[PDB]
Amino acid sequence: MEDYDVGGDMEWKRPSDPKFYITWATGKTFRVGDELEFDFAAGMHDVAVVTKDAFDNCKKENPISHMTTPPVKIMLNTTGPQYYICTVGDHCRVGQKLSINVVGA
Ligand SMILES: [Cu+2]
């Protein structure tokens, strides 16, 4: 098991570059049992676990899950695609979103 800090010291923030998080994930093999940790200041960002469509269009309403208090720690316990976005402001629209593929432990 591996523990990942989404974004690095950049943490979970509004990116200057729209592909930042695509870049951060790349080269990482997320497996079942691994844990993602999103760090941010209270109210400045958040985490909503969404479907692929909601991910693509940045739909904030009807999350699978939604978390607001800062480290949001999520364990990956199923194989397959997982999508996360920040619903605060225009953050998702400018790239604060994460797409990963979880494989076996
Ligand atoms: Cu945000």
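Note that the numbers count up from 1, one per residue, in the order the chain is shown.
Heads up, header says this was done by X-ray crystallography, 1.9 Å.
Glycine is no exception: its Cβ is also placed from the backbone N, Cα and C atoms.
Copied from Swiss-Prot, the annotated features are:
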type	residues	note
DOMAIN	2-104	domain 'Phytocyanin'
BINDING	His45, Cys86, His91, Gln96	Cu cation binding site
VARIANT	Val49 to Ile (Swiss-Prot position 48)	In 25% of the molecules
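Each residue contributes its Cα atom, and for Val49 (variant position) and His91 (Cu cation binding site) these two points are 15 Å apart.
Long-range Cβ proximity for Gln96 (Cu cation binding site), meaning a same-chain Cβ under 8 A and a gap of 6 or more residues, is found for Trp12, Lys13, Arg14, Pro15, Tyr21, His45, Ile85, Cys86.
A Cβ within 8 Å of the Cβ centre of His45, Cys86, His91, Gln96, the residues given for Cu cation, is found for these other residues of the same chain: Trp12, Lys13, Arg14, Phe40, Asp46, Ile85, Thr87, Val88, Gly89, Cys92, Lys97. A sphere of 10 angstroms centred on the C-beta of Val49 (variant position) encloses 17 other C-beta atoms.
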